[PDB]
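*Asks:* Let me give you the structure first, and then I'll get to my questions.
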Amino acid sequence: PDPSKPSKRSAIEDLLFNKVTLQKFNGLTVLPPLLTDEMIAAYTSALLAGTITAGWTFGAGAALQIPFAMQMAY
Amino acid sequence: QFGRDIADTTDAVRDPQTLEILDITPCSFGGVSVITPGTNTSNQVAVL
Ligand SMILES: *[C@@H]1O[C@H](CO)[C@@H](O)[C@H](O)[C@H]1NC(C)=O
(Lines of atoms letter the chains of each structure in order from A and count residues from 1; the text may use other names and numbers.)
(Lines give C-alpha, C1' and ligand atoms only; values in the text may rest on other atoms or scores of the structure.)
Protein backbone atom coordinates (compact mmCIF):
# COMPACT_ATOMS: atom_id res chain seq x y z
CA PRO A 1 0.00 0.00 0.00
CA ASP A 2 1.03 3.57 -0.78
CA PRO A 3 1.03 6.20 2.01
CA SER A 4 -0.32 8.82 -0.45
CA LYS A 5 -3.91 8.35 0.67
CA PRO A 6 -6.37 7.40 -0.63
CA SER A 7 -4.03 4.52 -1.44
CA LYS A 8 -4.90 2.03 1.31
CA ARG A 9 -5.15 -0.56 -1.46
CA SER A 10 -2.28 -1.20 -3.83
CA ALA A 11 -2.49 -0.57 -7.57
CA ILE A 12 -3.36 -4.21 -8.29
CA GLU A 13 -6.11 -4.21 -5.66
CA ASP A 14 -7.58 -1.05 -7.18
CA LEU A 15 -7.48 -2.64 -10.64
CA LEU A 16 -9.26 -5.74 -9.34
CA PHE A 17 -11.91 -3.70 -7.52
CA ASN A 18 -12.57 -1.69 -10.67
CA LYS A 19 -12.70 -4.86 -12.79
CA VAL A 20 -15.36 -6.32 -10.49
CA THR A 21 -17.10 -2.90 -10.70
CA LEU A 22 -17.87 -2.95 -6.98
CA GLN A 23 -34.44 -2.38 -1.00
CA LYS A 24 -37.98 -2.39 -2.40
CA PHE A 25 -38.89 -6.11 -2.37
CA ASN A 26 -40.75 -5.83 0.99
CA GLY A 27 -39.50 -9.03 2.60
CA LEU A 28 -36.01 -9.19 1.07
CA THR A 29 -33.14 -7.43 2.84
CA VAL A 30 -29.34 -7.59 2.52
CA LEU A 31 -27.23 -7.35 5.66
CA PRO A 32 -23.74 -5.80 5.61
CA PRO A 33 -20.65 -7.94 6.20
CA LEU A 34 -19.12 -7.93 9.66
CA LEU A 35 -15.64 -7.05 8.34
CA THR A 36 -15.38 -4.00 6.10
CA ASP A 37 -13.03 -4.28 3.14
CA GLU A 38 -10.67 -1.76 4.76
CA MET A 39 -10.06 -4.28 7.54
CA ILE A 40 -9.50 -7.06 5.00
CA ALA A 41 -6.99 -4.90 3.13
CA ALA A 42 -5.25 -4.12 6.43
CA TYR A 43 -5.04 -7.84 7.26
CA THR A 44 -3.59 -8.61 3.83
CA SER A 45 -1.05 -5.79 4.11
CA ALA A 46 -0.01 -6.98 7.57
CA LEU A 47 0.49 -10.54 6.30
CA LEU A 48 2.50 -9.30 3.31
CA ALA A 49 4.70 -7.04 5.44
CA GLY A 50 5.32 -9.78 7.99
CA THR A 51 6.29 -12.36 5.38
CA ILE A 52 8.46 -9.83 3.53
CA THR A 53 10.30 -8.57 6.64
CA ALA A 54 10.53 -11.34 9.25
CA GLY A 55 11.32 -14.12 6.77
CA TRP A 56 11.31 -17.47 8.56
CA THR A 57 10.90 -15.82 11.99
CA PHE A 58 7.31 -14.67 11.37
CA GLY A 59 5.20 -15.27 14.47
CA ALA A 60 7.86 -15.56 17.17
CA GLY A 61 9.55 -12.69 18.99
CA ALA A 62 12.19 -11.75 16.40
CA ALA A 63 11.30 -8.09 15.72
CA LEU A 64 14.25 -7.58 13.35
CA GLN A 65 14.52 -7.46 9.57
CA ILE A 66 16.16 -10.44 7.87
CA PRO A 67 17.80 -9.49 4.55
CA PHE A 68 15.66 -10.43 1.56
CA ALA A 69 18.49 -12.04 -0.41
CA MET A 70 18.99 -14.45 2.49
CA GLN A 71 15.36 -15.62 2.23
CA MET A 72 15.73 -15.93 -1.54
CA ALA A 73 18.87 -18.05 -1.13
CA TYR A 74 17.15 -20.23 1.48
CA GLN B 1 -49.46 7.83 -16.86
CA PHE B 2 -46.82 6.20 -14.64
CA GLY B 3 -43.49 4.40 -14.67
CA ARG B 4 -42.17 1.01 -13.60
CA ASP B 5 -38.88 -0.57 -12.57
CA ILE B 6 -36.89 -3.57 -13.79
CA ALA B 7 -38.95 -5.73 -11.41
CA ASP B 8 -42.21 -4.56 -13.03
CA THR B 9 -43.29 -2.65 -9.93
CA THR B 10 -44.68 0.88 -9.67
CA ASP B 11 -41.88 3.43 -9.30
CA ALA B 12 -43.31 6.86 -10.20
CA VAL B 13 -46.73 8.47 -10.60
CA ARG B 14 -47.74 11.76 -12.21
CA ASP B 15 -50.38 14.06 -10.76
CA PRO B 16 -53.30 14.55 -13.21
CA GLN B 17 -53.85 18.19 -12.21
CA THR B 18 -50.24 19.35 -11.83
CA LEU B 19 -48.68 17.21 -14.56
CA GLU B 20 -45.49 16.41 -12.63
CA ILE B 21 -44.26 12.96 -11.69
CA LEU B 22 -43.81 11.76 -8.11
CA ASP B 23 -41.56 9.03 -6.73
CA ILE B 24 -42.78 6.16 -4.54
CA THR B 25 -40.61 4.66 -1.80
CA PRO B 26 -42.00 1.84 0.38
CA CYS B 27 -42.41 2.50 4.08
CA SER B 28 -39.33 1.42 5.99
CA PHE B 29 -39.06 -2.11 7.38
CA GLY B 30 -36.41 -4.35 8.91
CA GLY B 31 -35.85 -6.75 11.76
CA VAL B 32 -34.85 -5.83 15.29
CA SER B 33 -31.96 -7.31 17.25
CA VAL B 34 -31.50 -7.29 21.04
CA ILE B 35 -27.94 -7.10 22.36
CA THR B 36 -27.77 -8.46 25.89
CA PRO B 37 -25.12 -9.48 28.41
CA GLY B 38 -25.27 -12.58 30.55
CA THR B 39 -28.17 -12.39 32.99
CA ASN B 40 -25.65 -13.45 35.66
CA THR B 41 -24.31 -9.88 35.78
CA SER B 42 -27.02 -7.45 34.65
CA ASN B 43 -30.51 -7.04 33.19
CA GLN B 44 -29.71 -3.98 31.05
CA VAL B 45 -29.89 -4.36 27.27
CA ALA B 46 -29.45 -2.33 24.09
CA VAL B 47 -31.36 -2.72 20.83
CA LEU B 48 -30.43 -2.27 17.17
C1 LIG C 1 -25.33 -18.06 35.44
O2 LIG C 1 -26.62 -18.38 35.97
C3 LIG C 1 -27.11 -19.67 35.56
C4 LIG C 1 -28.51 -19.80 36.12
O5 LIG C 1 -29.11 -18.53 36.32
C6 LIG C 1 -26.17 -20.76 36.04
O7 LIG C 1 -26.63 -22.02 35.57
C8 LIG C 1 -24.76 -20.50 35.53
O9 LIG C 1 -23.86 -21.45 36.08
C10 LIG C 1 -24.30 -19.09 35.90
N11 LIG C 1 -22.99 -18.81 35.34
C12 LIG C 1 -22.14 -17.92 35.85
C13 LIG C 1 -20.84 -17.76 35.14
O14 LIG C 1 -22.42 -17.26 36.85
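Sequence positions for chain A are given in Swiss-Prot numbering; the residues included correspond to 807-828, 853-904, in order.
Method on record in the header is electron microscopy, 3.1 Å.
Each residue, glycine too, has its Cβ placed from N, Cα and C.
In Swiss-Prot, the entry for natural variant A:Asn856 to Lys states: In strain: Omicron/BA.1. The structure shown retains the original residue. Variant annotation in Swiss-Prot: A:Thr859 to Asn, described as In strain: Lambda/C.37; the structure shown retains the original residue. In Swiss-Prot, the entry for natural variant A:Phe888 to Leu states: In strain: Eta/B.1.525. The structure shown retains the original residue.
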*Asks:* Who sits close to A:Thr859 (variant position): which same-chain residues at least 6 apart have their Cβ under 8 Å from its Cβ?
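*Replies:* Once residues fewer than 6 apart are set aside, A:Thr859 (variant position) is near A:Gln853.
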*Asks:* Between the Cα atoms of A:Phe888 (variant position) and A:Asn856 (variant position), what distance do you get, rounded to the nearest Å?
*Replies:* 50
*Asks:* I'd like the number of other C-beta atoms within 10 A of the C-beta of A:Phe888 (variant position), please.
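*Replies:* Other Cβ atoms found within 10 Å: 14.
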*Asks:* Going by DSSP, give the three-state secondary structure for A:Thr859 (variant position).
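*Replies:* Note: A:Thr859 (variant position) is coil by DSSP, not helix or strand.
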